[PDB]
Amino acid sequence: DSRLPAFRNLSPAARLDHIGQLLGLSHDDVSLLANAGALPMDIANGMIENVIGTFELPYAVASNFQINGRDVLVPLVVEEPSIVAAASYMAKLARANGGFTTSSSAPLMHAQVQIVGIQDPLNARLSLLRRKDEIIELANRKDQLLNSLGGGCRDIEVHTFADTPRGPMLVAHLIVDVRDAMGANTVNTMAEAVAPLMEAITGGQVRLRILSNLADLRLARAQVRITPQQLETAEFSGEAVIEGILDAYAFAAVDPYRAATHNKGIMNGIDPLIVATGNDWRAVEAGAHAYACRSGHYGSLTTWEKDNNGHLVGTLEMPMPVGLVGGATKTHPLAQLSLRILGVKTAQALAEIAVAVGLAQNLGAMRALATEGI
Amino acid sequence: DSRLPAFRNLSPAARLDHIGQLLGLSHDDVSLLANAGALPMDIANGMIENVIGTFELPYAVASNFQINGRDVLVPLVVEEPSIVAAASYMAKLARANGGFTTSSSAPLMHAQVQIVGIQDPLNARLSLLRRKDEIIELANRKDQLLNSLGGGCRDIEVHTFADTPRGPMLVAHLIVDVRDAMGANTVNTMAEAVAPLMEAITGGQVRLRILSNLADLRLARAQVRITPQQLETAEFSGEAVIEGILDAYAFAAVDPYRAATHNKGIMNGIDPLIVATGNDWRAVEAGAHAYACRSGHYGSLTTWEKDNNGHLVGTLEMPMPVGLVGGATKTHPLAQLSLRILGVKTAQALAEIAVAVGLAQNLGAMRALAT
Ligand SMILES: CC[C@H](C)C(=O)O[C@H]1C[C@@H](C)C=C2C=C[C@H](C)[C@H](CC[C@@H](O)C[C@@H](O)CC(=O)O)[C@H]21
């Protein structure tokens, strides 16, 4: 049960105590939050290079979230007010109608291998595709463990660019199935091993061998339904507010100046969760915003409509390159704890929670804005 | 002097002591880093809503950075390794050729005032532009203090969209000159005050009154020059590395899949600094990335070229909606300290440092990739 009545009135120590009893945490865990210094300097000096101390940010916990029926507590680390309050309130509303409904695709990541110096990029492309099974097998031969976990390279796609400032180039894509890992190193490794062969097949120089942060093959999705009776303020009817939100949505879907702000609101709830779990927040931002203008125009990541029942329905589909076996998510005592609070077992389970927070957050911001909030 | 030889080998305590002696910090300041709990729970419980403690991240300091002749220590808060080492190393190289050269525009921010319900958006638009001085004066009448500091509303631009899923709409833009502030609240306020009059002039419903995070009027710029003799590794000649970097740049300039990654590398150095100074990192990311595809194609934020002298030149121009009088930058003991280490006096001075870090960072990653 994620509903915490009068939680925003309890003192921090009482809130911790509560979450402690609720989740049945050990004292060793509660101590990590009740006492500054959870991250020892000896560990902190190992993550970054010229460490001189530590920087603190508030570690909150949103309430009311319900994902696919199960309740869950969402830990968020951020410095801006109203985010947790709005995420939580909006989550409260979604409850009556079934909470958030999520889904996701297999944890697929791209690995790009740039190849220059080819006089025949187009022919060369077909040479790679015919000896495709060969390359794939050479890639999986390296990361054997991964294959046992149920991951590994699954397919290859080659794209050519014949109109580049530095001549034509060929770009092969390794579509690797990482696993509960963000996939930066697993993918970058396969790209390095496969390189020698591709260079032999095509006859050109391999330049970059790196992953693409535009994980359009690793998407997380979320949905909500909000009844007009739920949004009814004092001077505004339930339906009049919905029309307001749709107006705001349409506005973002056509003007990039608003879209940027619209999408920032979304990340307002996603990033904090990512930082809380010790995940790279830059990778999610880059993938989120790069996906927004996939159709040649920077637009809305979410979508808001009114269904047959005159109910507000909203969606959010975006890349979620997140992980549980990552670098920092493992060494930071508090990050390990966040995952314990979340109760998530797969990276994708965590991704589904991240897009729900953001969807709730976008709705919260839009409601405030559409409610003539002066 | 920002050069710190053998800094990466010193213990944290000795690094802090050193930085302490260097900048001449008081013990009250050094204690904030040498001891956990700099941020008291009573303060931490006022920033956010359901606090239950604090989360810590490493607070490092990049070295060698030189901005317009003056040296500066850059504090960075992040969890990913090599960022600080790369930024520092790339800054070291930039030193020989003059360091980084920066500039910026006045701190201008947008305020959008969406208006719907008009049958004549196009005619309505001209009605606002004629009574434009009127609207601007009403806006500055609200924030008088700001006007005394040398900021305030400066102009107004109206844009129309007649092909929207929800009918035509008009969007007036307040081009406010915020000051040393991010401007979220200063702008949002003016937009609310001007709203009533616009609704009277045009005759439609005012919907959103909010700022735009795509601060394309508030740009920070940075430049570098890198000599082939400086990049010469063991098996790779200097010029062979440059060509490799240009190949990497071209690749990002044409393929969005690489561009996203290219730009992530950039924010890898900019965000840590932003978090360090207690600034909104989401706002900078949204503005950074949305600017990347201003020309209908998501591309590189930075540019890399080879000049007449066969030298590598790189640039970075992007929006930097940062502040010094913001909300958290004022209440967090360590954020206030970061600004003291930086030594910056204006928000734009800080913005010029952020783009230099990002530029250096992009170069560091690319050199690694092309090597
Ligand atoms: C080929 C290895 C890649 C470059 C890698 O992980 O290298 C590491 C370790 C070290 C070799 C040197 C490094 C130097 C600079 C960066 C801080 C980089 C990592 C940042 C990474 O997130 C950006 C890239 O993913 C995208 C891109 O922008 O190209 C780091």
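Here Swiss-Prot sets the residue numbers for chain A, with the shown residues being 4-377 in order.
Placement of Cβ uses the backbone N, Cα and C atoms for every residue, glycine included.
Going by Swiss-Prot, these are the annotated features:
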- A:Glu83: active site, charge relay system (ACT_SITE)
- A:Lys267: active site, charge relay system (ACT_SITE)
- A:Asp283: active site, charge relay system (ACT_SITE)
- A:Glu52 to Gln: No loss of activity (MUTAGEN)
- A:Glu83 to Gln: Greatly reduced activity (MUTAGEN)
- A:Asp183 to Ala or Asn: Reduced activity (MUTAGEN)
Of the recorded positions listed as A:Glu52, A:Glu83, A:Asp183, A:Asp283, the one whose CA lies nearest the CA of A:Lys267 (active site, charge relay system): A:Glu83
Nonlocal neighbours by CB distance (under 8 Å) for A:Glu83 (mutagenesis position), same chain, sequence gap 6 or more: A:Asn271
C-alpha spacing of A:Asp283 (active site, charge relay system) relative to A:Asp183 (mutagenesis position), in angstrom: 14
Neighbour count (Cβ, 10 Å) for A:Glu52 (mutagenesis position): 23
C-alpha spacing of A:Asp283 (active site, charge relay system) relative to A:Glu52 (mutagenesis position), in angstrom: 17
Largest tally of Cβ atoms lying within 10 Å of a Cβ, found at which of the recorded positions A:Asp183, A:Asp283: A:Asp283
Three-state secondary structure, A:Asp183 (mutagenesis position) (per DSSP): coil
Count of other CB atoms lying within 10 Å of the CB belonging to A:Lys267 (active site, charge relay system): 26
